[PDB]
Amino acid sequence: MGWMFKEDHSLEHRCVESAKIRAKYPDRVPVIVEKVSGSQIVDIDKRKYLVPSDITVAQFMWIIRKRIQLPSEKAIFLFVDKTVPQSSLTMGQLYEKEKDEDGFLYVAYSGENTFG
Amino acid sequence: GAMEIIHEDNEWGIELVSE
C-alpha cells in the first residue's frame, strides 16, 4: 500500500517525538500499527503505540488482537520489514536490531493468512 | 522546525500500551 505517515510528515515528527518518548519512557519502544488493505478484519486509527521493551512479541501481538477484539472466527497475523517476528523475542531486542533511521518500528497486521 | 501545522490530516495520538 504505502506509508500514510511518511507521505504526510515523518522525519521531523519522529525526531521530536522520539526525543520526548525516550526522555519520558526510556524503557518503552515507539511502534506504528497499520491494517493491510483487503483483509476482513477491523481497521486501525492513526496512533503511536508505546510498548515496554520488557515484554515479548507474543504479549504485544496478543494485545493488538485483544484491543481490536479479534473473535475466534477470524485469524490475525503480524508482519514487520516483510518478516514474521518470533513471538518469544523481546520488544527491546527487536527494537534495537530493527531500529530505523527515525528510531521507530512499522508493524502491519492482516486478518487473512494469504494476502494474495 | 516544528512545522506542527493546524492542518494535520493523519492524527497519530500517543498511547502507552502494556500487558
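Residue numbers in this text run from 1 along the chain shown.
The deposited model was determined using solution NMR.
Cβ coordinates come from backbone N, Cα and C, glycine included.
What Swiss-Prot notes for the published mutagenesis of B:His7 to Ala or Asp (Swiss-Prot position 336) is this: Impaired ability to activate UFM1. A coil conformation is recorded for B:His7 (mutagenesis position) in the three-state DSSP classification, outside any helix or strand.
Where Swiss-Prot documents B:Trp12 to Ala (Swiss-Prot position 341) as a mutagenesis experiment, the accompanying text is: Abolished interaction with UFM1 and GABARAPL2. All protein chains included, B:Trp12 (mutagenesis position) registers 19 other Cβ atoms within 10 Å of its own Cβ.
Sequence-distant neighbours of B:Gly13 (mutagenesis position) (same chain, 6+ apart, CB under 8 A from its CB) do not exist here. DSSP classifies B:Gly13 (mutagenesis position) as strand under the three-state reduction. Swiss-Prot gives this note for the published mutagenesis B:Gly13 to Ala (Swiss-Prot position 342): Decreased interaction with UFM1 without affecting interaction with GABARAPL2.
Per Swiss-Prot, mutagenesis B:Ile14 to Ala (Swiss-Prot position 343) is noted as: Abolished interaction with UFM1 and decreased interaction with GABARAPL2. For B:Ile14 (mutagenesis position), other Cβ atoms within 10 Å of its Cβ number 14.
The number of other CB atoms found within 10 A of the CB of B:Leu16 (mutagenesis position), across every protein chain shown, is 13. For the mutagenesis of B:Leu16 to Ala (Swiss-Prot position 345), Swiss-Prot gives this note: Abolished interaction with UFM1 and decreased interaction with GABARAPL2. The structure shown keeps the original residue.
One mutagenesis experiment catalogued in Swiss-Prot, B:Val17 to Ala (Swiss-Prot position 346), is accompanied by this note: Abolished interaction with UFM1 and decreased interaction with GABARAPL2. Spatially close to B:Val17 (mutagenesis position) yet at least six residues away along the chain is no residue at all, judged by Cβ distances under 8 angstroms.
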